[PDB]
4 protein chains.
Amino acid sequence: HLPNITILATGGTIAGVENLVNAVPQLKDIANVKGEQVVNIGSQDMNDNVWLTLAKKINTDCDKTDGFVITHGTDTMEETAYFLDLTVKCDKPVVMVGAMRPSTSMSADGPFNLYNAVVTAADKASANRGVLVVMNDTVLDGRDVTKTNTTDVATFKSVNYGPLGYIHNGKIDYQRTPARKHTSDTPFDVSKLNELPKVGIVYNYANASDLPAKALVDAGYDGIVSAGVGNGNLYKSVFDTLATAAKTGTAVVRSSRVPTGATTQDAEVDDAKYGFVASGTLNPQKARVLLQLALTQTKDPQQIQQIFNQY
Amino acid sequence: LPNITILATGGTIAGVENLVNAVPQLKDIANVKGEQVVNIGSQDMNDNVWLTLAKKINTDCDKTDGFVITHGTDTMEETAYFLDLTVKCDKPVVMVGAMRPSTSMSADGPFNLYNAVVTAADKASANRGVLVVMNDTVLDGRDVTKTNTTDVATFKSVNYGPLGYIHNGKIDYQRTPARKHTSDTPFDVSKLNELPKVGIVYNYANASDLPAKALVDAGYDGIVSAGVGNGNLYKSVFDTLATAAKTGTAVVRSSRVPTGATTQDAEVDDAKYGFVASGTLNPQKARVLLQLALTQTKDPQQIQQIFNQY
Amino acid sequence: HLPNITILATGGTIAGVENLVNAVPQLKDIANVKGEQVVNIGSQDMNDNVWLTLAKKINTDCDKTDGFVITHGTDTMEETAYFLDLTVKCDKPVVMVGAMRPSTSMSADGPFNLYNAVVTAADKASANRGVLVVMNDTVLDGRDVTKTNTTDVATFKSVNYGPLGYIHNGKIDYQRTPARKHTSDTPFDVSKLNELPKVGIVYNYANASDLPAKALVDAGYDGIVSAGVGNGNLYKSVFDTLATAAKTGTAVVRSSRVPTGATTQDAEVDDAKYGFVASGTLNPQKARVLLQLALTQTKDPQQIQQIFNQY
Amino acid sequence: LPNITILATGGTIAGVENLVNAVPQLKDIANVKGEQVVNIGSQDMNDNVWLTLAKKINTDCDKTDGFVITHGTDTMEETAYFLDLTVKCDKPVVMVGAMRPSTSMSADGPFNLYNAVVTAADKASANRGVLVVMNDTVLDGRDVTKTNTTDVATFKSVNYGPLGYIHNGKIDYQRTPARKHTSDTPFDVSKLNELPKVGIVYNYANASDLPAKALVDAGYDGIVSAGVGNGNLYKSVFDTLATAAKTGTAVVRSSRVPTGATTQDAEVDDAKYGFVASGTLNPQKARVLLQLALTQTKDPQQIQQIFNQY
């Protein structure tokens, strides 16, 4: 008896959706695989509608399978993974996987990546660890995982807290699990939502224009995430715009363009004075995910900060 | 002992005249003179300070043996690259800051400043471009970047590595940047009062096109895209920047991904759209080169050549 | 009411033992500190006797304090930390700390390192995580922590599974804990031992002499750890000597000189055929610690392998 | 197309004559000829193979445009440095291997070999020393090391970084090693049948002196210490090596620590004891340089100078 694993595809094939058991025939040795094409897009075009589709599908079909593998482009896999980490209520394994080389190229990584993703989704030890990303023989938690390099097959790393386990010869030695609350331990419930609160991201740098921030404010955005410099700092003109926005109903989260480390609460910005929230180790795109979901529950900055301290 | 000028741009990391008293060991390695150029937090760094610093270094080159610039860490990597392209003095120019306040336990500023002066005093530091010295390491201004929000070891040359390490006041240099810098560039800011307007837009799932449209509507000369993966763009952002490029806006594809190049000949046909690929330059560094490129040319093929040489 | 923290010193001072509350006066704000000089040596001379002294002291004095900080040289801190991780039965916090710069040098790291070590030992959340190392604002588990650079203040990293938490403004956000069994979950009990089994380490490289391995065998060593090349591979002459030793009573553990990754069981060496044990992610010096302790319980290679799979 | 010679030292990574059939895309970039020099696992690499490879490359230099050497990954970093010091051909010499078996899913060997040939065919690769090409990256033979036991991305130049990255068959080189290599070294193995005996001892808590004593008793010409921290030694190991140095044994302090230099002027008075500090050379790389140094001199001051130049 092998586990039933459902592959949900979101784009092109990473090996070579119903043909994957022929493209990677050794999947037969580890699982009974069934494939469904959910959508077909490049992940640079990933969007809220696809996120809601995936969460609802996994939650609806949880009782019909033993685990899920989602094939997904690498560019925004880290965003989808965290969205699902917060909204999936199935605690069976949910594993995302992609490929940094075309499936037609020399030494394509897709085939073995898919094999190892199925290994992970079939391992009972993978349950209750949240939504996972499996790339380059490594199991990574959906919160901390990020794409660190533009081209390397080894690009995906959990840059602050490290991987959960390594895969060798079809076996995983798990030595870690994420302590932040995920899946069925979060209050986020998207089962009935057709849309998510509007949250945009602005970058900070020398001489930064306030026009991007102002355009999101003019459009009535529900939240703005700042990709700050250093420990979440803001260029003066951007600071001025976001200070006004926070006092007129917009939720403002300070994150950082710096690729590792937390944007902390007790540094150079008096968040309580301005009504801002500090993102911790969540990078701008991950902080956007959590802020959108926070905004389904509350608009209060103190309550949003508590959310950013727990999930 | 060599004469070293410390140009301060903010608060102390260890008045500016007092640094020899804060770090008395500096007297054993250099004759130090300090000047306060501006006094701002580096999160508020801007074009006017960049122009002031380049002009000052170029004007005072003959008056000193080397320069150390004290600077906040948040945007040091941007100022370093700007100076790397516009300074024509080939005497050492070294930037330094501190990740812990000078008043805090185990403050890093004192030894960082000591090592920055060591570097500026070392004859072997000349002709290597503008340098950043942090955590016992000499880093080239092009590749150096702040990798962590809090760690004293945050500054790293994440693609090509450091130039040398400092131990007991001595540097073993094993590398130098091949990209053209300082007097090997055509960028000459000596007579400029302002720089071309270049903004940065971020890409992510469901990204709004409104930031890009706002820069276009303001007549920006260039826009850098902090793309996903190998410089890819969310569809609506792509569409806005493609239309803008047809009108003459310079568009550089960079990446929010912290290491690796945004390459030509990947998923985006840059020649078709009139875009430029930034290579290993991250968004804020690509902005620096794009502003300077736009002092010379608006033509995308020529801008691409600049992004392949500097 | 502040916690009672005991500082156990093993060498020179890292800040500036009873004077430390004067060298770092802000310790008064976070703990009631008492210091004891256990030994006074450079950690390059660390040895079994000091290890046994420390474990027995912590176990004896557990009920007299709220947590422990051990000041220790950096060169072998990673070895002592893992030894204590396996032998301490006090589940109150035990934190090791050192300094990469002299306490008299510019920007000495010792003072703040000690402050943060006391913060960690005083945090109730630090309990039950095993023996810890606190360096450069980071809390690291004793198993995976290793010295990665010869001079950098940021040298200590948990290179396979990452840190447990980061320290900012005297507060720790713990997001991980080690899954391998430690402290009171191990069977290793050194309370009555005056000596440990003899275990030496041999290096592998091109053209490697068998003479180091032969000298340990001739001396009747109880175990030998190989610092293998790649995934625990051995130069032919070293392989030949260790194959003979394993069949004549010596325990042989394959580790690797490679600084990250596991020496795995199902690679190029048939460990069952030769009676060898694979060390997993334990580097040679850490594998020595566990092998010495395994040898207090058993000489059987299969049982030693199980130990290397659980601790 | 350039003529590239593939010298194989073990099993295939993608007979040796068949590589153009395993990787047909090689025909689009080079005229490839293969020769099997030896057939061993690289964990069994040894002095005789090193001498064979250096002599073969030096003899056949005029007959080809570049060399690729296929080699096991376990000791590739040692062979690369040996060749980096002894090859006098300044045409490209590139080493390559594979972390996954050629028969396994997503085997890395095929593309690694393709990129190695790209590198050997690129005129810009010349005069950079012996190179290792792995995971789309060109790495200098001195600093390159295997950092992980299993990862395809294991090879990194952990102190000074890579020389260039390979994308779509093109290399952007931004660095070159400053330490002297190839024809800038005095090491000449053309007439040597053997190399001086150099062994490596490890340091750790409670370390036995018996390994060191065994090498001394065998009359080893040199011993490298894999020290703790900045090249420190356990007392009993120290005492044995100090006595041996007084008798003429060459002793190099390296470090088991995987990055950073073993420096002069730290905790060990090298001049007093007659020891040599290895710098950034790890134990196995320090052995390579020490063996070659001992073909020229037994004097510790001269050996230290060699460790400061190569």
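The first residue you see is number 1, and the count goes up from there.
Going by what the header records, the deposited coordinates were determined by X-ray crystallography, 1.4 Å.
Including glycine, each Cβ sits where the backbone N, Cα and C put it.
Over in Swiss-Prot, the protein carries these features:
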ACT_SITE  C:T13  active site, O-isoaspartyl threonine intermediate
BINDING   C:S43, C:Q44, C:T74, C:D75  substrate binding site
MUTAGEN   C:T13 to A (Swiss-Prot position 34)  Loss of enzyme activity
MUTAGEN   C:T74 to S (Swiss-Prot position 111)  Reduced enzyme activity
MUTAGEN   C:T74 to V (Swiss-Prot position 111)  Loss of enzyme activity
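Recorded features from Swiss-Prot, shown on the structure.
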{"residue": "C:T13", "record": "mutagenesis position", "Cβ within 10 Å": "18"}
{"residue": "C:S43", "record": "substrate binding site", "Cβ within 10 Å": "22"}
{"residue": "C:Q44", "record": "substrate binding site", "Cβ within 10 Å": "26"}
{"residue": "C:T74", "record": "mutagenesis position", "Cβ within 10 Å": "26"}
{"residue": "C:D75", "record": "substrate binding site", "Cβ within 10 Å": "30"}
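The maximum pairwise C-alpha distance among C:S43, C:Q44, C:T74, C:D75, the residues recorded as binding substrate, is 9 Å.
Spanning 16 unmodelled residues, the gap from C:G16 to C:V17 amounts to 10 Å when taken between Cα atoms. C:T74 (mutagenesis position) falls within neither a helix nor a strand when secondary structure is assigned with DSSP, and so counts as coil. If you measure from the Cα atom of C:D75 (substrate binding site) to that of C:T13 (mutagenesis position), you get 15 Å. Using C:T74 (mutagenesis position) as the reference Cα, a 10 A cut-off selects C:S43, C:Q44 from the recorded positions C:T13, C:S43, C:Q44. Under 8 angstroms separates the C-beta of C:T74, C:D75 from a C-beta of chain D, among the recorded positions C:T13, C:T74, C:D75.
Taking only the Cα positions, the spacing between C:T13 (mutagenesis position) and C:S43 (substrate binding site) is 13 angstrom.
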